[PDB]
Every structure is written in structure tokens, then in C-alpha cells.
Amino acid sequence: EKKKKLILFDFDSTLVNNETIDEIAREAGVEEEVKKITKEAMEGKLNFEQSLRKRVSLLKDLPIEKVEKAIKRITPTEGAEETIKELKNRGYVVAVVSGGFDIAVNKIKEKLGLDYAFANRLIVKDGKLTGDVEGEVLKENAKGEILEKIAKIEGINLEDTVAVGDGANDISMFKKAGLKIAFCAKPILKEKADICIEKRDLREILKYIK
Ligand SMILES: [Mg+2]
């Protein structure tokens, strides 16, 4: 009869080792420029949505096959599946909320056995990226809105939620969460975290969760 907890994870650099957008940028020949903007966005120096639309536009015309080649290089962070299975083993609900893309996130949702997955989407036409991106994980308070929505669906009080993030777009998720864990995170998020983990193994979060 114990109560369930809801645990939300950020995708890029948290559940997986890579930054999806930077990997696709490599295939489009704009890795350096995109990497730089990604770093500023995660450090909180830029509005997230404007920074993402700017990086995605540099991907215009990339064939879908090259997008997949970049996605295939994405690997799960050390300890990811074991950690998710242990949380589910306790009866907890687990979700991934990402400013990244369904094309990468959908895969990991099934691979790791997550209950919820929210991400943006790359627009495609004639088998190539158009350079646009649309979705519900763009606005500054988007992740916090999703955390509240999932918690309501599950009947779980916000005090019983845990957010694990690593970038500035995880700040709104931290505002609503009962426990805030910064996983090998940028300074702007570490300032706001309850706990900061710097060892790159997702199982390290289990020590802090009953
Ligand atoms: Mg991240």
C-alpha cells in the first residue's frame, strides 16, 4: 500500500550520453556552431525556444537517413536501465521530458521501459528536414507544466515527485518538484538543486530516493 512517486528525467546528457541536436548537426555540417548555441542554451544564456529554432534551422534539407545515422550514435548513460527498473520495481512512475526530439526519445522510452515521454518534433518533407521544429517542450515553463500534468493524471502530490536534470530548461521542472537532483549539470541548475551528482552513473540518484 505505499505511495507511488513520480520521477522525471531530462533526456540529452542525462538519460543518454549525447546531445541529440549536436549529433544531427554533425551530419548537417554545422556541428561547431550548433554545439556553441546548445552550450549557451543549457547554461541559461539564451531563451530556449529561440535557441532551438535557431539550431534546427541550420539543419534544413538534411536527408532523413543522415538524421538516423546521428540518432544511432546515441547511447544510454551508465546505469540508466538498472536505475529505471529499480524505480519501477518500487511501484514508481517514470517519465522522460525533453526539449529534444521524438525521433530519438520515442526509442529510449521503449528501450528503457518508461511510462511517459514528452519531446518536440522535427518537421520533415520529401524525406528531408525542413528546418522547422514544433512541440510542447519549448516554452520556459514547459517542463514544469508537463510535470504537473503527469502528477495530476497519476494522482501523485507534487511533494512526491523527483526531477533529475542537467540544463537550464530543467529549471521549470525543478520549481514544481519535491526533490531536485542535478546530474553532472550546468552551474545555473546546480544552484537550484537539492542534490548535485557529478559521477556519471544514473544509479547514484537511488541513494537519495526512498
Ligand atoms: Mg539535458
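So for chain A, numbering is Swiss-Prot's, and the shown residues are 2-211, in order.
So this one's X-ray crystallography, 1.8 Å, going by the header.
Placed from the backbone N, Cα and C atoms, the Cβ positions cover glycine too.
Features of the protein shown, as given by Swiss-Prot:
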type	residues	note
ACT_SITE	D11	active site, nucleophile
ACT_SITE	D13	active site, proton donor
BINDING	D11, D13, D167	Mg(2+) binding site
BINDING	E20, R56, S99, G100, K144, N170	substrate binding site
MUTAGEN	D11 to N	Loss of activity
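Recorded features from Swiss-Prot, shown on the structure.
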{"residue": "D11", "record": "mutagenesis position", "Cβ neighbours (10 Å)": "26"}
{"residue": "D13", "record": "active site, proton donor", "Cβ neighbours (10 Å)": "26"}
{"residue": "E20", "record": "substrate binding site", "Cβ neighbours (10 Å)": "20"}
{"residue": "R56", "record": "substrate binding site", "Cβ neighbours (10 Å)": "23"}
{"residue": "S99", "record": "substrate binding site", "Cβ neighbours (10 Å)": "27"}
{"residue": "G100", "record": "substrate binding site", "Cβ neighbours (10 Å)": "29"}
{"residue": "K144", "record": "substrate binding site", "Cβ neighbours (10 Å)": "30"}
{"residue": "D167", "record": "Mg(2+) binding site", "Cβ neighbours (10 Å)": "24"}
{"residue": "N170", "record": "substrate binding site", "Cβ neighbours (10 Å)": "30"}
Rounded to the nearest Å - Cα separation of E20 (substrate binding site) and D13 (active site, proton donor): 5
Contacting recorded positions for ligand 1, chosen from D13, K144, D167 when the Cβ sits under 6 angstroms of any of its atoms: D13, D167
Most distant Cα pair in Å, residues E20, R56, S99, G100, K144, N170 binding substrate: 20
Distance from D13 (active site, proton donor) back to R56 (substrate binding site), taken between C-alpha atoms, in Å: 15
Residue pair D167 (Mg(2+) binding site), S99 (substrate binding site) - Cα distance, angstrom, rounded: 11
From binding-site residues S99, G100, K144, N170, the one whose Cα lies nearest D11 (mutagenesis position): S99
Cβ within 8 Å of the mean position of the Cβ atoms of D11, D13, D167: remaining residues of the chain near Mg(2+): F10, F12, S14, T15, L16, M43, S99, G166, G168, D171, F184
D13 (active site, proton donor) and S99 (substrate binding site), distance between Cα atoms, whole Å: 7
Distance [Cα-Cα, Å, rounded] between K144 (substrate binding site) and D13 (active site, proton donor): 14
Rounded distance in angstrom between the Cα atoms of the residue listed as 'active site, proton donor' and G100 (substrate binding site): 9
